[PDB]
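Contents: one structure, followed by commentary.
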Amino acid sequence: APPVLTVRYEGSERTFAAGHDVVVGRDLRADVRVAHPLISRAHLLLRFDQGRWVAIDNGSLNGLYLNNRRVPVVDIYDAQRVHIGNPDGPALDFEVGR
């Protein structure tokens, strides 16, 4: 029933099902690995909660940005582009559903 979440980063795609937290970050073992030094090892958590996908800033040093606003969380209803590390840091494209 819950839609899957596709994450597009720098020519890569990964697709996740609701039920376990997804890690975005610099860690070699991250589900979505982003190597730029602005990025913390476990920079974001992605998860399906209360009926929607969310991207959560996991107490990162350099943060999560939506349209030049630094935010602790981004709600992903259908489609969304965010930046991590800076307003012009690595971009993540989110897409909900198949």
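By Swiss-Prot numbering, chain A shows 8-105, in order.
Keep in mind that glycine also has a Cβ here, set from the backbone N, Cα and C atoms.
Feature annotations, courtesy of Swiss-Prot:
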| type | residues | note |
| --- | --- | --- |
| DOMAIN | 29-78 | domain 'FHA 1' |
| MUTAGEN | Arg33 to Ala | Strong decrease in phosphorylation |
| MUTAGEN | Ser47 to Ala | Strong decrease in phosphorylation. Lack of interaction with PknF. Attenuates growth in macrophages |
| MUTAGEN | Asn69 to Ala | Strong decrease in phosphorylation |
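Here the features listed in Swiss-Prot are painted onto the structure.
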residue: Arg33; record: mutagenesis position; CB count, 10 Å: 19
residue: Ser47; record: mutagenesis position; CB count, 10 Å: 20
residue: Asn69; record: mutagenesis position; CB count, 10 Å: 17
Between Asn69 (mutagenesis position) and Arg33 (mutagenesis position), what is the CA-CA distance rounded to a whole number of Å?
12
Rounded to the nearest angstrom, how far is the Cα of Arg33 (mutagenesis position) from the Cα of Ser47 (mutagenesis position)?
6
Within the domain 'FHA 1' (29-78), residues counted as helix, strand or coil by DSSP:
0 helix, 23 strand, 27 coil
